[PDB]
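Asks: A single structure is presented below for examination.
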Amino acid sequence: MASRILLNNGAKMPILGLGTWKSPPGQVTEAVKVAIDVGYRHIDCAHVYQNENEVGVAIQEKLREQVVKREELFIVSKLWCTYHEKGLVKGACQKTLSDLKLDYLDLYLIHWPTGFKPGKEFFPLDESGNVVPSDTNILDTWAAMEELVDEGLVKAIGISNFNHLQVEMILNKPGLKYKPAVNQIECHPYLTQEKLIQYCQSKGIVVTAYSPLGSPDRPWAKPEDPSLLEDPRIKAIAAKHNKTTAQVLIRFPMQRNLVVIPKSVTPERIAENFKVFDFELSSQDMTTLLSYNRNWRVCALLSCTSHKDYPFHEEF
Ligand SMILES: NC(=O)c1ccc[n+]([C@@H]2O[C@H](COP(=O)([O-])OP(=O)(O)OC[C@H]3O[C@@H](n4cnc5c(N)ncnc54)[C@H](OP(=O)(O)O)[C@@H]3O)[C@@H](O)[C@H]2O)c1
Ligand SMILES: NC(=O)[C@@H]1C[C@@]2(NC(=O)NC2=O)c2cc(F)ccc2O1
């Protein structure tokens with residue numbers, strides 16, 4: 001299968017990208033350089049990751065070296081929760097553009113549906129430890145995202161961590177100008193997301209699967225938690241196909257018509273993770289992997305469960 005998926009803005013998005021959350025700033029420049037050298041054409045970024053300057057150094061060097069042309073890259077970033085105010089969206093986008101050393105983004109996402117009080121802190125707290133919300137809703141933030149398209153700063157806009165009712169809310173927005181192109185959500189064999197994926201795809205919204213390997217480097221990992229990479233059933237499917245477990249975990253969402261964004265800063269794994277276009281999981285393999293769902297989340301935004309727009313109380 002094909003390397004890119006067509007978005008509802010008419011542009012094509014590479015189905016494999018490199019994730020950068022937790023990629024240390026002293027390692028991510030080489031990670032992105034290696035990724036581009038071995039074929040990656042999509043990098044998933046965010047201001048909250050604090051490493052966009054270093055990602056940008058790599059992008060700029062590979063453009064300067066003429067390893068790739070800008071039109072061949074698909075660079076994604078995300079608007080942090082403390083910038084949901086309509087007067088802050090442009091500046092947030094522009095800071096990301098300046099750090100990534102880009103004149104446009106291919107895709108800019110609302111990182112979470114939850115808006116927080118603006119300020120220096122990414123998670124502003126009250127004296128009791130609750131995250132302080134913003135009163136700006138998802139629809140006014142969306143209008144501000146639409147303006148970025150109309151100013152040439154971004155080619156596509158989308159959402160991330162939106163539940164089905166929140167997707168619907170955008171789709172039903174009075175005066176909607178641009179539909180979301182993408183909803184980026186956690187998705188892997190333990191969180192298969194069957195209901196939300198079907199909804200989004202039925203509406204022409206492409207889904208990107210994050211944490212496809214189960215984010216073994218997440219900072220809140222516990223010994224007892226389920227581990228995709230170590231799951232012998234998944235290992236068995238990998239062995240049958242003469243591939244690694246990670247390669248199965250990456251190919252899985254691809255065959256669901258998803259985009260997938262595994263993260264690594266290890267050169268060998270960056271290359272490994274890209275060598276997924278030369279085998280096929282059977283339908284039986286796909287059904288089997290889907291059967292491992294247990295509604296287990298890496299990213300539950302646990303500090304924000306009272307926020308009015310917290311996404312994960314809703315079944316989907
Ligand atoms: N929109 C959102 O809210 C959101 C949330 C979470 C994630 N994301 C995006 O999705 C990306 C991927 O998710 P993630 O970073 O949570 O986790 P992930 O991609 O599921 O897993 C990354 C971890 O797996 C390791 N790894 C990578 N390839 C491997 C391989 N072939 N064999 C063994 N281990 C391997 C990495 O180690 P090394 O790096 O040490 O090689 C790292 O510890 C993020 O980086 C970010 O770009 C977005
Ligand atoms: N939630 C986050 O995005 C960061 C990630 C991380 N920060 C980072 O650079 N790598 C990481 O895993 C981190 C590391 C920690 F030890 C504790 C919290 C924490 O939170």
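Recorded method for this deposit: X-ray crystallography, 0.8 Å.
Each residue, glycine too, has its Cβ placed from N, Cα and C.
The following feature annotations were taken from Swiss-Prot:
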type	residues	note
ACT_SITE	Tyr49	active site, proton donor
BINDING	10-19, 211-273	NADP(+) binding site
BINDING	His111	substrate binding site
MUTAGEN	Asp44 to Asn	Reduced glyceraldehyde oxidoreductase activity
MUTAGEN	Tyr49 to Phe	Complete loss of glyceraldehyde oxidoreductase activity
MUTAGEN	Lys78 to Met	Reduced glyceraldehyde oxidoreductase activity
MUTAGEN	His111 to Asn	Reduced glyceraldehyde oxidoreductase activity
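Context for these features, please: burial, neighbours, distances.
Replies: Cβ neighbour count for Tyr49 (mutagenesis position) (all protein chains, 10 Å cutoff from its Cβ): 20.
Secondary structure at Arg251 (NADP(+) binding site), as computed by DSSP, is helix.
For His111 (mutagenesis position), the Cβ neighbour count at a 10 Å cut-off comes to 20, with all displayed protein chains included. Classification of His111 (mutagenesis position) by DSSP places it in coil, neither helical nor stranded.
If you draw a 10 Å sphere around the CB of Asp44 (mutagenesis position), it holds 27 other CB atoms from the protein chains shown. Taken residue by residue with DSSP, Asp44 (mutagenesis position) is part of a strand.
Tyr49 (mutagenesis position) falls within a helical segment according to DSSP.
The secondary structure of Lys78 (mutagenesis position), as reduced to three states from DSSP, is extended strand.
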Asks: In DSSP terms, helix, strand or coil for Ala271 (NADP(+) binding site)?
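Replies: The residue in question, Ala271 (NADP(+) binding site), is helix (DSSP, three-state).
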Asks: Which number gives the other C-beta atoms within 10 angstroms of the C-beta of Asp231 (NADP(+) binding site), all protein chains shown included?
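Replies: Here the count is 18.
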Asks: Would you kindly give the Cα-Cα distance separating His111 (mutagenesis position) and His241 (NADP(+) binding site), rounded to the nearest Å?
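Replies: It is 35 Å, counting Cα to Cα.
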Asks: Which is it, of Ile261, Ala271: the one of these binding-site residues whose Cβ has the most other Cβ atoms within 10 Å?
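Replies: The residue with the densest Cβ neighbourhood is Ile261.
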Asks: Between the Cα atoms of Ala271 (NADP(+) binding site) and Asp44 (mutagenesis position), find the distance and write it as a whole number of Å.
Replies: 16
Asks: So which binding-site residues out of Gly10, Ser211, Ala271 are up against ligand 1, CB under 6 A?
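Replies: Among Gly10, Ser211, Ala271, near ligand 1: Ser211.
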Asks: What is the total of other Cβ atoms whose distance to the Cβ of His241 (NADP(+) binding site) is within 10 Å?
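Replies: Excluding its own Cβ, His241 (NADP(+) binding site) sees 16 Cβ atoms within 10 Å.
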